[PDB]
Structure formats: C-alpha cells, structure tokens
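*Asks:* Please see the structure below; I have some questions.
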Amino acid sequence: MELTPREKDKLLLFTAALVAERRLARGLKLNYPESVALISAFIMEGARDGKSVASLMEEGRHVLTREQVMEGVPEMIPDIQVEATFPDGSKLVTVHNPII
Amino acid sequence: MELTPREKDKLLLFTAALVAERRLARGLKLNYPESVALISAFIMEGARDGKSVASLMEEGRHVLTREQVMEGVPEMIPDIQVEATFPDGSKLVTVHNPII
Amino acid sequence: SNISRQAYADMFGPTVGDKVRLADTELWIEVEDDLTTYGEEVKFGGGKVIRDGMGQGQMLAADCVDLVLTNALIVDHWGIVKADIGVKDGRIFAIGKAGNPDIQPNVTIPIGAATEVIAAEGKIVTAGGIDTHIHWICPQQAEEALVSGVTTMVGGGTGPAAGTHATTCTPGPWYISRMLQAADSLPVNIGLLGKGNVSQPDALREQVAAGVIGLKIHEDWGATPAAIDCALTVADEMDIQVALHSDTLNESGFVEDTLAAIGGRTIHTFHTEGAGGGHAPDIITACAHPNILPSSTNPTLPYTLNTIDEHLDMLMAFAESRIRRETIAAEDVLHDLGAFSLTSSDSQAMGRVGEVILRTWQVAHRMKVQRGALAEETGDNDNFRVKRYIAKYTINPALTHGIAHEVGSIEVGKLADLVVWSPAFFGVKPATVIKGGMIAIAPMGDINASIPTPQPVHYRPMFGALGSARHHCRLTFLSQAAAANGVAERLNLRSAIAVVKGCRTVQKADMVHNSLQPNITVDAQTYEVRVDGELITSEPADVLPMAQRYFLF
Amino acid sequence: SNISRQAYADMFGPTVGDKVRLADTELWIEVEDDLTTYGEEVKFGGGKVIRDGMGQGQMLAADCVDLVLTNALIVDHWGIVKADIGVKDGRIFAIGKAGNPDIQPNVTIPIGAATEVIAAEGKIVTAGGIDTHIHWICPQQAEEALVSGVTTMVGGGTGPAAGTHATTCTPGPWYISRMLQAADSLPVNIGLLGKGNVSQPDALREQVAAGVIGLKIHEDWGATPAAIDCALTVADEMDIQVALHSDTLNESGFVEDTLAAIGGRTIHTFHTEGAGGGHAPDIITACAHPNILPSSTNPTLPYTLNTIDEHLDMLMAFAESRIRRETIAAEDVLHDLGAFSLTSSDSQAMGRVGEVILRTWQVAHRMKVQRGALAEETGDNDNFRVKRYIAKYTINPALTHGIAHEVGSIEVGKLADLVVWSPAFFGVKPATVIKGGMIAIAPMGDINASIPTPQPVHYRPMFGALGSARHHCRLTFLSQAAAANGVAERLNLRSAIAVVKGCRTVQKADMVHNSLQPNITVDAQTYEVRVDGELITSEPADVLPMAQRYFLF
Amino acid sequence: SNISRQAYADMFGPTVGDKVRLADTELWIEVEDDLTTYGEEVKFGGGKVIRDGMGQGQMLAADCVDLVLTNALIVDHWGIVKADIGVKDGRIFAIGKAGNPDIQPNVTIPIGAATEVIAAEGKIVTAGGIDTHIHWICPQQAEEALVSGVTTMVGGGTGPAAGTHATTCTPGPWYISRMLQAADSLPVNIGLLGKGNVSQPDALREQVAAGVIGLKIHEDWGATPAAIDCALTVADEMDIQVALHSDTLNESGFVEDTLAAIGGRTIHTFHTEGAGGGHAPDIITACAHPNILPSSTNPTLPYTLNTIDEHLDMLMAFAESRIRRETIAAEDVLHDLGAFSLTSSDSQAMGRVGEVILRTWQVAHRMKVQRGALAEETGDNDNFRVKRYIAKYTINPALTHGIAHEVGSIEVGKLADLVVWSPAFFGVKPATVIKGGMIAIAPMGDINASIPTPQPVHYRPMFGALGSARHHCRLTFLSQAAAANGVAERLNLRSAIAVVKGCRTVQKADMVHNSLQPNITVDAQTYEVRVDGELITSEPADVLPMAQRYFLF
Amino acid sequence: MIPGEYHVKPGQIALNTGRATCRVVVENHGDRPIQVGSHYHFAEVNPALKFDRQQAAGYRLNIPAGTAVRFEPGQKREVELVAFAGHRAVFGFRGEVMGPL
Ligand code: NI
Ligand code: NI
Ligand code: NI
Ligand code: NI
Ligand code: NI
Ligand code: NI
C-alpha cells in the first residue's frame, strides 16, 4: 500500500467515525468528538465518490441535527474542516454550522 | 491482550481493509491501496480459519477482478504478500497476479 | 552474444531510445544516453556480477565508493541518462560505470569490500526536493515532506503560534537559537528565516548573526516600503536572501511602489500569482523583472474545478480581490513558459507540505495536454518539459537561497540526497529516500515477516534518521556571520553545518530552464493577464493523475 | 469612537464586568480588572496592529519580549484579570499592556522585531499544573499529564516494578541517577522522591545527596514511628520535603501515635482522606494540625454514584475499613472549606494521571451546587471559589515542595509554563501548552492540510518537546546537596537545573486560600466526620460536567 | 507452623518437586532446588516482609543490592531452581536468599533502603535471548526482538539496501561508523558484522579496526575458497568470528572443498540445514566437524504442513535443490540430539525476528511428542531437554561470538539482561524485559487508568529505553583493535562498550548441551540424511502450540 | 494506459563487442549440480567440471551479465567464453592466479 503518514492519520478519523456511527445507531445523542468524527468521515467518502467541494459544503450540514446531539454540542462546533483526495487532487471542505 | 508491535501493525491493515470493503459495497472501482488492503485482509482471515497456504495462494486470486478496480491497478500489483498465524505458526502467503 | 531489447529492459532497466511513462500521467521521458558497456553491467545477487574478484575489486576503502546505485535512470535538469552512481563520504562521488578495473573495462566507479549496493535497475533516481516556503507550525511536517521526496526545508516558525500560522518568521535570537537546536532532531536539511519587518537595521543584523539564512517580509508584520528597504540593505551586507509577501491592501502603495522600494535588488517573491498574498490584483507582474526570483505555493497548482470554491474559506471584501480565476489560470501557463521559476508548499498556511513534487508534475501533465510540445522540445518525448519542471523544486530553489553548492542536483561533490522511484509511482510515493548517504525513510512491510515486502507496507524511519547517524547525514544552514561568531559551538549543535553564499548575485537569468521575463500586464478591472497583448489562460481540470489511484483517503 | 460591549467581547475577548462559564459547569468567573487602554489593544493579522512602526517598535532584542500573549483572560490565585503577557528568556517578563511606546500610550510590554505572537483574545490563560504524587510506572504518563495541563511532576519510581506500583519511591543512588538521566527525555519539569523508610539516617542522606528532592514514607516499606522520625531528621537537615502514607493497619500505633512521632515537624500527607492509604479510619484528622500540608489523590474527587463500587477492586478485611462513604463524602466539603490544600493524582496506583485538573473543577462544581456561595465570595460570581480551587494544583503544591520560586503561578520572574484554554473546554482539553517559553504540545490537525485545523485533530508534540530545545525549556529539580556535589555534571544531565528550598518552613497557614485548621473528629465505629460537632457530609453525583460531552471513550 | 504445598505454591510460587507446564506445550519442568528457608521468604506489600527493621536492613547503598527479584523460578542451562536474584550496578550480584541479616537467617542478598523490588513469585526468569543472524534492514526490528525476549542482536546492514536485504554485512568503515552511532538509539546490545568477501586482507583489517566484531562471508558477494581463507586469516589475527553462507551453486567447488578451505579453523555456519543458503544439497554435513559452530535460522523450525509451500516463494532451478523436505525434517531431530547448537532468526531475509525463542520451544515440543524422553533425562520431567534448548539461544550464541563474559546466562558478574515470564505465556509474551538492571519494555495498560492493568494492554517502552538511561544500560561490542584505536571516543559513542574475545578458541565441544558431532551423510540424489547409516527424519506438524491461542493475527 | 509503462524500441543488443572469444566443451563429472556466473573466472570453476582449463585462462562466460549456466551431474555442453578486460589481473576464486593474466 505504501501508506504515507497522512493516509495512516486519516485511518484514525475513519475509525473514530465507526465508533460514533454505531452509537448513533443505538439511539444515543452524540457528544463533541463523536459528531466531528461522523461528519468528517461523511465528507471524505463524498470526495471518494467524486462529489464537488460545493456540493459537500452543503450536504455536510444535513448529517446530524440538533436533536441527535447532546446539549451545547452544536455551539461547540461552529464549523468542520477536512481534506480528501478528489478526482482533481486534495481539497479543503469547510462546513459552517454543520449542526442545526 | 499484551499486543506485540506486529499485532498492532496488522490492526492497521485490518482497518485499511474496512475502508475498501465499504467502498466496494458502494459499487466503486477500487484503487491501488484499497485493493492491496482488501485482498490481504482476506488472506489473514483465511489463516485464522485454518486454511492451508496452498489453498489461500489460489483463493486470493479470486477476491477482486479487473472490472472491480481502476485502470492500471492490476498492473501495479504483480503480487501480494502477507503473513498470519496459521494453526502451525506464521507463514507467508504470496498471491501472484491476484487481479485478472 | 545478443539479447532482445525487451529482455534487456527487464533485466537492467531501459536504455538509449526507450521511453518510460511518468506515473499515470501523459508525460514520457526517453533515455538520452547510457554510460554502460553492454555486457559489463553490474548486478547484485547470488551468482551475479558484484562478487570478489569479479565485479568487486581488491582496493581499500579509501580507493572505492561507500555506495553504488546500479543501473539507475537519472532524471535531472542536465539530462535523463542511464548510469551507475557512486557515493563516498556522504557525497556524490561520480556518475558513470561501476565495477572492478581488474577485469572490467571503462570502470570509473570502483566497487570494493567497503561498497554497499542499492539496485536501481528499472528505477528513476532524482535529487531530493527543496521547499523554501515552510511554516514551522509543527515538527511532524518534516516527516511528511521527507516521505514525498523533499530533503531540504527552508522556512520560519516557532510552532503553532499566531505569528507562525501566518508568516514564515522565526522572531529574534532566542527563538532562532531554540529552533536551530530543535533542528538537530529532524531528518531534513534546514535553514531558518527571521522576521524582516523592521525599520531599524540593527534589529535585523542581530537575527542574521543569530543564525538565520534569510529574512521574511510579510504584510501581517507590515510590508511597507521602509521595512522592505531596511531588509534588503542588511541582505546585501550579510549575503542572505529576502522572501517577500507584499502589501495586499495597497495600503502603503501599489505593486509598482513596492517594486520601486526594492530598487532592482535581488528578492524572492513568494506565491507570485497572488492568491497566497500580495498586491491585489497585480503582484503577478513581478515576474517580468530580472532581480525577481518568482515562486508559487501549491494550492493553486494546477487550476482545477474545485480550486476557487475551496480557496474562499481557506482565506476567510478583499477575498474576491485576492482569489481570482484569471491570475490562477494564467499561473499554470507562466510555469510552462519558464516565467515562474520555483514551486513551494506554504505548509499549513495555504499549502500542502507533502504535495510540492506531486502538484508540479500535475501542472506539467495538464499543460502538455492543453498546449502540446514546448518549442525547445526535440524528438517525440517530453524530456525538455521534464527538465524545466524538475528544476523548479531542485536546483532553482537551491540557487535562490545560496545553498546550491551543497544540494539541489545530482552533481559531483554535492551532498548525497537522492530519491529512488519506481516509474509507476514517480512523484507520488518513493521507493527509497537517502539523506547524506544513508537511507532515512522508505516503505517497509511486516517487521516480523520473512521478507521486508509483506503487508502492511507503510513509510517508516530508517537508520539515517536515528540519533547521531542523523546528525552526520543532515545539514543545518547558517549565515556566514553566525558561522563566524561560533553559533554552532555556543548552541552545541550536533549536526553538520553549511553556510549560505551567493544570495545577492543570483538573478532571473540564472534560473535553470526558467529564465523568461515576459512583457506581462494585468487588467485592473477584469484581472485578465496578458503577455505582449496576448491573453494568457487555461482550462480547469476535472480529473488529475497522481490522485485517486494512489491514495487511500 | 464607540463600540458595543458585545462586538468588543467578540473582537478582543471579555472585559471588566463580563462573565464567562467555565466549560459546561455552573461555575462563572467575572473579569475583575482590565489592564488595557480602550482603542490601543494589540491584535495580529493582515492590516492589524502589530506591524512595523505601529504596534511593533524599533527596539533591539534585548529591549523587547520574545513572546507576547495578547488579550489573555488570566485566572490565577491572585486574580482574574484581562491583560497582555510578556515572556522573555523563558520566563514571565510582565503582565500589562503590550505595544510600541513610540506611538502607543501605557506600554509596559514592548513588542519588537524579535517578538513572536500568540493570540489569546477569547482565551483563558493559567499556570501549568503541578502534580506531587506521581508513580513513575511508565514514561507515557508524562505526555498524558502534559496534555491535561500539568507541567511539573514530582514522584518516584523506576518503572513497572512491584515497589513502584505501590509506592512513590526511587530506591537508592543507582536508580536515582538513572531516573535523573531519563528525565531529560520527558517534556515536564521533574523532581524525584527516594525511599524514606529506614532507621539509619546515613542511608537517607545518601539518597538526598544523590539527587532526590524529597523522601516518601510508605507503609509498604514500614511506616513505623522510628522510620518516620529518621526521615524528618534528615529532612530538617537537608531542606527537603517528606511525603507520608501512614500505617493503615494501626500496627505500630494509631493516628495520634504517628502525629506524635512527627513532632510538629513539617510533613506533606498524601491522600489525607484515607481511601488511598493511612490509619483506618481517622487519618483525615491530620488536616487540623498546623505542620501538616494535606492533599487528596483524585479517584475520590468528587463523590459520585459509582465511587464506592469501583474502589473495592482497585484495592483488592481492611478493605471496608479503608473505603468509607463517610470520609469520602466529607473530603469534598473539606476541600470547599480550605481544610485540604492540594490535589494530586496517585498515577496508576489508585489515581488518574490526566484527571487532576478536571476532577478539581468537578468538585468545585458539585460544592457550589450543594452549598451555594462561599462566605468569602463577593459579587454575583464564583471568583473566590475559583481562586481557592486553582491554588490546589498550582501554587500550593509548589510551596509544599520548595519549588515555588520557579513555578506554580503566573508571576514575574517565574518559568513560563502556561496553558491556554478556550472557555468551552476549560480544564478538559487545552488549546496550547507552553513549557519554558516554547509550545511543547497542542492539538494539531491534518499535517498535509492547507491549514492546521482540518481533521483529524489530536494532541501532537511540538518543538518545545524536541531534543535540545526540550532540555532548554524544562527543569530538573535537585536537592541543595546534590547540586553542590556536582551531580548534574557527573551524570551529564542536559536540562536546566533548579534547586528546592523552603520545604521545612512552609506550614498550613502558608497555603494560599486553603489554610483552614478545623476542629475535626471521626467516630471510631460509625466513621462520621464532624467539625466542631457539626456533621460533614455531601450527596453523590449521578452525572458530572467535563465528562461525556468531551470524551470519545 | 505448617502450610499445605498448594497454598504455598499460590503464595510464593512452586517449590522442590512441583512441576509447571511451559505455556500450552507438553513440556514440563520440575523445580530441582529451592534456596529459601521455609518461613523466611521475602514478600513485598502492605504488612508484608520487606519493611524497615524486618526484611529490609539498615545498610548503606554500597552494602545492599539495587534490585531484588523475589521468589523467582530460574530456568537456565545450569539449572531450574527457585531463588531470589540480586542485581547491583547493572549486573547480576547473586542468586540465593534475600533479606535482612539482622533478624533473618541465611541471607546472602541484602535488602536495604536503596533496594527496589520486583515480585517474581509464580514467575519464570530467564536470561535475555541472543540473536546472531540479524539483517539490519530496519531499526524497528530491535523493538520487535526486545518484546520477544531477545536482548542482544548481532548482525550487519545499513538499512533497506539490496546488499543488506541479502546479506548480514555492514560494508566498510564509513557505514560501520554510522551504524555504530545509530546503535546508541536502540534498546538492545549490538555487535556488527562487516563484509568478509575479499582476497586482500588489508580490506578486512580496516573493517575490524573500524569496529566490527565479525565478518560475514556470503555467496552473493562471492563465497570462494580464496575469500574464505582470507577472512579466516584476519579472524585468527584479530580475534573475531566468521559467519558463513556457502556456495549454493557449487560454482567454486562442493561442500568438501569449502571445508578444505576452512582448514579446521573456527567458523560459525549460518542456517546449516541449507534452505537459507549453502552447498546444495549437503551443507548440513558441516555439523560433524569439531571447528564448526552450527546454527539454524527460524523459518524451518519446526517442520510443519505449510513449510515447503511457503518456502518456494520466499526464495523465488536451484529452488528445488535448496528447499528439501529431507534435510528440513532431519534438522529438527539434529537439534534434539545436540548436533545443531544455536538458533537464530535471519530477520527479514528468510527469518522472523520476533520468533527465535517461540520456534525453538515449538521444536522441543514436537520432538518430545515424536521421540519421547532424551537419554540424558532423569526423573519424570523434561528438565534436560529444556536446558538443551534454552542454551541454543542464550549461552551458545554468546560463546560463539566471544561475548559470553558479558551476557548469555544468569550468572554472577554478567550484565543483568533478564526476562520475566508467566508460565502460561512462556516464550510467547513476556511480563518484563530488563536491560542492564532497568525495565526496558513491558506490557502496559491504560496510561490514565487507576492501575497499570486496565485495557488496552500492549508493549510500551519504559525508562530503560530512554535517552541517557538507555545508554547506561546497553552494550556496544567492539573488536579489540577498534577499542584500542579509540573508536568509541572518535565516534563519540554514548553507550557502554564491551570487547569481544575468545572467538577463535571456541569449538563444537564447548557448546553447552549441544556438542554432538554425528557421523552424518546426505544422499546426493535422494537428499536423505543419515547418521551412522540410520535415516534421520520426522513428521510435519498440523497444529503447533504457542500459536493461535496467543496472537490476534 | 499503464502507470510507469515502458515503450522499449524493438531490436537487439550486442554484448561484449570486440573481445576475444572461444568455445569449449565442458562436462560435469560430479554427482551434484554446478552453476556458474557470467563473470566468474572459468579456469577456476569447480574441479568436477572437466574441460581444457588452459584455454579458459583469462576467460569468463560470454552471456548477459548476472545470468548463469547450469550443469546437472553428467551433463556435457559447449559454452562460449569471452576474455577478461581491464587490467586483466585475476584475484580470488580458487587462488590459482592471484595476479595479472
Ligand atoms: Ni505569504
Ligand atoms: Ni506562507
Ligand atoms: Ni499512598
Ligand atoms: Ni501513591
Ligand atoms: Ni544466508
Ligand atoms: Ni541471512
């Protein structure tokens, strides 16, 4: 595979997201790290599918709602940023106020 | 668990494979690292089940086909090698031209 | 005896006339020359050539190279040739024909008992990259860059501090000293930049005397005409380079005013296109001047579909004055023409530390696709375009900062900083990264495996990156003054020391394959870039090579 | 010109009168004072204030600070004020108003070319924590503690050995020497404790002369009256501190006998409540004496639903004599009253190394909820309670071990060990951890990203934790004797050295905001704690702040 | 007072007559002797024996051991006994009865204030393993080996270079110097091997004078009779060992020719069976000679179902001449008889660096199952077989390379390199790994946990592996010449130095429990191995112990 | 499109041009296989190989560098040799020359 540090680093984010994903499935209200991990992993897979930056900036705001996370959590996350390899290289995706 | 460095190292491969597995499920054509991870994890689980080296060397060539991976990928992978703990200890499994 | 060219290629790598595709791009290189003697090639292995009395001679260590890279396909600014590489005392000894003079003809690189061997047949060997726009925001950037093939890093910072997040400045003696010491722990050659924004020359001299090899003028610290002049005056005095990030706000004047302040003195303009900083919207016009060594940061290379969209937030009224599709599209072409001479990252401050090499080749791929062959091209290959582009992150940066006497290219006498690549992964993931004669990092499989190839295979640090070995194989660049004042002894630096020189005499004309000074203009309202009245533009790429086929994320 | 207080708060952080909620607790702090001059605040950025000729002056490095933390909201034992912080030569230079005296008024902290900037507007800055109950079971504890905001660690151990698992003792000269050397590799200031259990004074003197800054008396090594006396005698001689873990079994006598043996001499009682060790069931009565500096370990802070259940096994007839709901509930209140002066961890031996700060604030939260405002409180805020509790893990521990002349608080002349926090994550996850003037560790995003903010963001070591830089920014504490005998040169220690002093003269009265000596009694049969006849107790918490909202596991 | 043997075993570990199963194998050891005095055993803990005035005396540091391993069940080439172990100044002080002479009888190991304690009751203690066939392909191998229980590594390499991938050679002075320096960063004792393939003696002398403790003759560099002779001549001169990997191709002659070239001079034959290299198909006949110290690499140990299949590719006409079921099956038996004296890995070049110990015990298990008790066995236990096999990776390798005066066994005066094991995990996953008196690595649970036992528990480096502490606890072996020429000072090596001696005088007869010189022959066509005409063979194992029950992958 | 693919021009390469060559019949009289490498001094090969040693003086196998010829027990075959160049000094092997020629 010849994984570079950054690829191995993202593996951490992916795994962090698996944790959140399963707890969301159980019907729990997610906490701060769980939310950030989940939404981030969503965007990464989005770039894998080849969606545009513009599309993901919007789609990312509909992953988790205020009723699916602990109190105060939405306020702790004014935005989420993550980079992934789009068909046209690495790009930064910034989702503002992802949880409403 | 008393995990040794090598056990923790394989955990990386296992997780890398989870990434590929999910993308294959989505119907995407896998890339270079994704393919190598997927086939490798397959062989490791094979050794866990207790299949022989001879059997896995063949079975590994039927995990992914040329139509399930990006162009050029098959040519980038002339073979795949991985070691795992068989009932009779650690053994090396080499799959030649795994993707056809 | 005879042998088919194909079987030959499989055994010793391609030879004169053979072409090789660089990764998954459309760029093809053709072997221009081969320094071997057919039938006398050296190969290592059981029953092979490099053995006592055969390919290996009876000479003492002093009379033979420490390392030989066999059958390597060199790609450098001066040529694409097939040859053996000899390394001695951590430096490039020779490029030629390795073997044993006792039984072999034309041996120029002697192999003896003291010779280690690295098989490079079927591999491309290049000089280590040099990034001159590093924000020392975190030490982790060093490994990331090393893995990509960048062996030298020049920049400034003290860590994740506000000032460093924004500028490449290591402020004052105390921080400079601390960073010089921390440098001994990093596996890359390092040179620091101090804060050049001040109108008191003594405040600058102190920093140079402290250890910096350059001064960074940044608008966030006040890129005023007074500050600029003061920095250049000290630069001409102490033989150090000045990096500029001009007044985007046009607060103290326009681009022409800044150019006036510079007064024809040598200066390296960072991210000359503008998106990363500089007079809005015409800092790009700077590349027309002879005293300007222009470089680009990497987020804008190459122009793609998502470029504009991502840039607004990475920046977040002067946003839409800074981010311009017009200048961004033109930048790619200016690189193809040799108007822009260098490429850099601008690590974690609008730039990707591990994508300097990768992006430069993507620009070359895109330009070939859009513009075809260059006027300088001969034969049916992209040899000249390759030489023009590889110079952008190797020799040119080295000349620009007065360190080309140590690194920057594969030439005799220079430090042995080489990167071995497999054609299929060129510019993306290297096979071996050698620092000063030792493998510093390389992809490595299962540590408990019977061979080094079983999965998982990921980049891990090697002996060249360990303690004292590392110190012996890396270089810390100091200003002539710092070297003279005995800074290395005072700070008790453990790595090898190299001094910068020739920073004031280098000019646009000295940039290898990239010395174009175009009659370029920028429309103040429309932002359109024109060279000799012709409109300079390009189309954004929807898909790029060296991307989704190689990365897991 | 005018500006609404809200817009102001958003731009430069809160000011006089503004309140801020500490994390997700019910504790609110109110800015008591602001040292700025409205309109002259310093801000860094494009077009902002800190620029040549403007907020940045023309002075030489010697006449300006190396680092300035702008618009910081300081929270310390002496006050909660808004001000700029200047750091020079690795130490706290001043707290006041930063800027350029050439054009700005009331500048007390000069900013020059040599000044790096850390933007602290909207951030809370505190002194680094100090944990005096560390079991050196594994080196990894250092990073865990640093991440939580603890910059100084005092304890004993040689690694995962039986003796260390149980006690904070670094037995004898050889081990002491080895651990002093290993300390150079850790990013926190360190002081070692030797085995104080012996009735031959020379065996103790050897250890002090070897390098330890204190002696640990532990029942597992025999906390007998003879041993105790011998340790205190050597302590009064060599000016070092004694830490006590008394006879739980009541084998050699009861609590009063131990108190008798101590004979009014200064001594630091570890985990005074009892669960972590000490005369069953009344070691808690020790806090009534003037020569006793009492501290708590963290598993019992604060009293919650699961506390008792978990403790039985972490311990596993004297179990139910050691683990008592009565003394555990009382401990929280005694902290709120200032009867218990310090908090510590008791790392991996009934204590959580990265939860010292976190738990102290949870106790404060719970006590406010149960008891309301303290009698010393003024205004509608929890300022005094905050000052009382922050002193428990900063200044008090520093006074207790004779190192308060170097660290412990944000005061001029002390080592610059500071922790920057975002209000929402106060006491849980810090924004920046500065060791001796350099950022040692901080949360860092994608290394290859265009900015340092993209995910994944996790704590990674910075330049302040690298090789020689680290040595220059950390302190190794030695006993006066060891320093005199030239131990640092003999062992060739590379870090800075600091000597402990004033360990014998410190008393309960000297504990900042925590000098209460209550007339406390414990019922031998029921274990009920009473102060002046009044029953001291509290209710166990079902849910706590600074818990499930911040952690992934 | 009395106590049932079972309760005793649970409290202080097994005693004389008690048997213990090694891991999940069929091998059983029986405690042969116990050096304690029933009732006076030392135990550490609250209210236990090791306390001031009780089990702990009043002596000064000079008169007591730095470390004591209580109630340990020693397993060594000389015996399987129950006793206390004393360690002083990083070395083995004594094996006997620990305690305080003031009140206890028969105390031979004094415990004082300066004594740290490691509870070994119920644990098996062995000497650290020694691997003499290491390919320095990557530094990571050191930690992998340390974790398995191997404390000393001898080999050659410069990193992931072609020459190193194939041979254990550190070519010439420059590389030798660099690797000696890099060695200071690794937590294991190291000795380097240079390239012995050359017909000019001065080229070899240079390497020995440079620092190597041996020379490797490999067929890939030309294992010709001339080269072999030249290496042995220099070896007899400089007192260093020669490792051989003979001519598999039979190019310069057959096995008998090589034997002739060696001329009865001492030589260590690597992977004597043949699969890993050597004259096809009879290099195994080498074990009949008195001047041959034969060892095996580990992929062939023991013979199993998948062995042959995997080996073809790990190798990939001479493949089927090299890989032979006949010699592979015989090898196991030859080990059981004492014809093969050592075991090694051949790390990442047809060998598993972390499976040297594990595989040796699997061979012992399989041989007991197939052949029953050995002729030397007494009683109903496998004590002699255990002593024969443990010698293969401890003392024998140490004798073979002239370092047995420093390490190799648990004897007074030797460096304290010990491994503590729980019977259930013997030879698979160790409880504690002690380098030179300090715990270098051990399994460690949650760092923030209340105890060191909570999950996840994985091997993490301890203080014995940190910076200067590490240097004080590890050894770098140099040749007498290198030591004399002051190489350690010139290269500024920071670790302790040890010199090799007695490499030329050691012979097959000196191999502890493995001195058999069988009249062995190999059929040239069928490859059948015969000793005195009897056919030597065995059956391949379908399932092995110390495998799937312990590993996650 | 194949990442890093070669485009080798058709044709052949002439090896060791302009060097004296000679053919010799070699027979393996041993009971075990023998394999010889391209640059090994042929006159000093395993004694079990019967051939005109005198003619093989200063010669090696005229084959692609790195390759080898194999001789199974009893195998007889004609091989082409090419003369050593450089200083034509032979050192090592079975130690029969150890000097020029
Ligand atoms: Ni800039
Ligand atoms: Ni920048
Ligand atoms: Ni205690
Ligand atoms: Ni404790
Ligand atoms: Ni070998
Ligand atoms: Ni080997």
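All chain D residue numbers match Swiss-Prot; in order, they span 2-317, 331-567.
Header says: X-ray crystallography, 2.4 Å.
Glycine too: its Cβ is placed from the backbone N, Cα and C atoms.
Below, the features straight out of Swiss-Prot:
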- D:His134, D:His136, D:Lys217, D:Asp360: Ni(2+) 1 binding site (BINDING)
- D:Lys217, D:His246, D:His272: Ni(2+) 2 binding site (BINDING)
- D:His219: substrate binding site (BINDING)
- D:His134 to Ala: Abrogates activity and reduces binding to nickel ions (MUTAGEN)
- D:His136 to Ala: Abrogates activity and reduces binding to nickel ions (MUTAGEN)
- D:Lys217 to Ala, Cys or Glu: Reduces activity 8000-fold and abrogates binding to nickel ions (MUTAGEN)
- D:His219 to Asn or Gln: Increases KM 100-fold; optimum pH is 6 (MUTAGEN)
- D:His219 to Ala: Reduces activity 500-fold and increases KM 1000-fold. Resistant to inactivation by diethylpyrocarbonate and iodoacetamide (MUTAGEN)
- D:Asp221 to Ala: Reduces activity 1000-fold and increases KM 10-fold (MUTAGEN)
- D:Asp221 to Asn: Reduces activity 50-fold (MUTAGEN)
- D:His246 to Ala: Abrogates activity and reduces binding to nickel ions (MUTAGEN)
- D:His312 to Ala: Enhances thermal stability above 50 degrees Celsius (MUTAGEN)
- D:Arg336 to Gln: Reduces activity 10000-fold, but has no effect on KM (MUTAGEN)
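In the displayed structure, how are the listed features positioned relative to their neighbours?
*Replies:* Sequence-distant contacts (6 or more apart, same chain, Cβ under 8 Å) of D:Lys217 (mutagenesis position) comprise D:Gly157, D:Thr168, D:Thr169, D:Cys170, D:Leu194, D:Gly195, D:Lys196, D:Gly197, D:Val243, D:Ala244, D:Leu245, D:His246.
Cβ contacts within 10 Å of D:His272 (Ni(2+) 2 binding site), excluding its own Cβ and spanning all protein chains shown: 27. DSSP assigns D:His272 (Ni(2+) 2 binding site) to coil in the three-state reduction, outside any helix or strand.
Sequence-distant neighbours of D:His219 (mutagenesis position) (same chain, six or more apart, CB under 8 Å from its CB) are D:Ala167, D:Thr168, D:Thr169, D:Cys170, D:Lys196, D:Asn198, D:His246, D:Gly278, listed in sequence order.
According to DSSP, D:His134 (mutagenesis position) sits within a strand segment. Its Cβ taken as reference, D:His134 (mutagenesis position) is surrounded by 33 other Cβ atoms within 10 Å in the chains shown.
The C-beta environment of D:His136 (mutagenesis position), restricted to residues of the same chain at least 6 apart in sequence and closer than 8 Å, consists of D:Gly156, D:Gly157, D:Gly158, D:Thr165, D:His166, D:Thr168, D:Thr169, D:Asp360, D:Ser361, D:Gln362, D:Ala363, D:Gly365.
DSSP assigns D:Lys217 (mutagenesis position) to a strand segment in the three-state reduction.
A C-beta separation below 8 Å, combined with a sequence spacing of at least six in one chain, links D:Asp221 (mutagenesis position) to D:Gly164, D:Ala167, D:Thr168, D:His246.
A sphere of 10 angstroms centred on the C-beta of D:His246 (mutagenesis position) encloses 25 other C-beta atoms. Look at D:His246 (mutagenesis position): DSSP puts it in a strand.
Its Cβ taken as reference, D:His312 (mutagenesis position) is surrounded by 21 other Cβ atoms within 10 Å in the chains shown.
In sequence order, D:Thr249, D:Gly275, D:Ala276, D:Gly278, D:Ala281, D:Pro282, D:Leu316 constitute the residues six or more apart from D:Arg336 (mutagenesis position) in its chain with CB-CB distances below 8 Å. DSSP assigns D:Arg336 (mutagenesis position) to a helix.
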*Asks:* List the residues in the vicinity of the Ni(2+) 1 site, defined as same-chain residues other than D:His134, D:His136, D:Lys217, D:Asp360 with C-beta within 8 angstroms of the site's C-beta centre.
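*Replies:* Output for this site, in sequence order: D:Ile135, D:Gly156, D:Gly157, D:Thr168, D:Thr169, D:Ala244, D:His246, D:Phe271, D:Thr298, D:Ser358, D:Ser359, D:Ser361, D:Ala363, D:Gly365.
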*Asks:* Specify all same-chain residues, apart from the site residues D:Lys217, D:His246, D:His272, whose Cβ lies within 8 angstroms of the center of the Cβ atoms of the Ni(2+) 2 site, ordered by sequence.
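*Replies:* Apart from the listed residues, the neighbours are D:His134, D:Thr168, D:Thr169, D:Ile218, D:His219, D:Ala244, D:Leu245, D:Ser247, D:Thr270, D:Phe271, D:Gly277, D:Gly278, D:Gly279, D:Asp360.
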*Asks:* Taking only the Cα atoms, work out how far D:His312 (mutagenesis position) lies from D:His134 (mutagenesis position), in Å, as a whole number.
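*Replies:* Distance between the two Cα atoms comes out at 19 Å.
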*Asks:* Using DSSP and three states only, what is D:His312 (mutagenesis position)?
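*Replies:* Where D:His312 (mutagenesis position) sits, the three-state DSSP reduction gives helix.
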*Asks:* How many Å lie between the Cα of D:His134 (mutagenesis position) and the Cα of D:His272 (Ni(2+) 2 binding site)?
*Replies:* 9
*Asks:* From the recorded positions listed here (D:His219, D:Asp221, D:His272, D:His312, D:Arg336, D:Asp360), select those whose CB sits under 6 A from an atom of ligand 4.
*Replies:* D:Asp360
*Asks:* 10 Å Cβ neighbour count around D:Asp360 (Ni(2+) 1 binding site)?
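*Replies:* Result for D:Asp360 (Ni(2+) 1 binding site): 29 other Cβ atoms within 10 Å.
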*Asks:* Return the members of D:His134, D:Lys217, D:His246, D:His312, D:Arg336 (the mutagenesis positions) with CB less than 6 angstroms from at least one atom of ligand 3, or none.
*Replies:* D:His246
*Asks:* Tell me whether D:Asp360 (Ni(2+) 1 binding site) sits in a helix, a strand or coil according to DSSP.
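*Replies:* Going by the DSSP assignment, D:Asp360 (Ni(2+) 1 binding site) belongs to neither helix nor strand, so it counts as coil.
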*Asks:* What subset of the mutagenesis positions D:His219, D:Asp221, D:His246, D:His312, D:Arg336 has a Cβ positioned less than 8 Å from a Cβ of chain E?
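*Replies:* Near chain E: D:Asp221.
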